[PDB]
Amino acid sequence: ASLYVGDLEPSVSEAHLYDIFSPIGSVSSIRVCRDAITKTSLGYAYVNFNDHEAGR
Amino acid sequence: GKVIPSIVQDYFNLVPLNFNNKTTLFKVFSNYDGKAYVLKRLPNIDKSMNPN
C-alpha cells in the first residue's frame, strides 16, 4: 500500500524508481522528498502502492 | 543616510561610489578581514530559491 525507499541520490528522479518498482507491481504514486527551503532532495523517497502483494 | 546601516552581514561603513554601479558600487571597510572591498547590490531580483 506504500513503500519507503532510502539510500538515493538527489539526481535520482521518480522515473528511476518507476522503472524499478513498476515491474514489481502497480505503482500508485511516487514522491521524492526535498527540503522546503533549499529545494534540494533529501536522499530518499516514497512509493505508494495499493495492494499488499506488490508491497511484499 | 542609507536605509541599510553600516553593520550589515560581516561588513560595515558602507559608503557608495558613482551612480548605477545611485548605488551597487559600495566602498566598504571589512569586519572579518579589515580590507577595502567593493560591493554590488543587484537591487532588483528577489528570488534565489535554490541554495544548491
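Going by Swiss-Prot, the residues shown for chain A are 38-93, listed in order.
Using the three backbone atoms N, Cα and C, a Cβ is placed for every residue, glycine included.
A C-beta separation below 8 Å, combined with a sequence spacing of at least six in one chain, links A:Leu79 (mutagenesis position) to A:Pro47, A:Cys70, A:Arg71, A:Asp72. The annotation that Swiss-Prot gives for the mutagenesis experiment A:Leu79 to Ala reads: In PAB1-14; fails to bind poly(U), but not poly(A) RNA; when associated with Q-166; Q-259 and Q-362.
Of all Cβ atoms in the protein chains displayed, 15 besides its own lie within 10 Å of the Cβ of A:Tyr83 (mutagenesis position). Listed in Swiss-Prot as a mutagenesis experiment, A:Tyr83 to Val is described as follows: In PAB1-16; reduces affinity for oligo(A) about 100-fold, impairs poly(A)-dependent translation, but still interacts with eIF4G; when associated with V-170. In PAB1-15; fails to bind RNA; when associated with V-170; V-263 and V-366.
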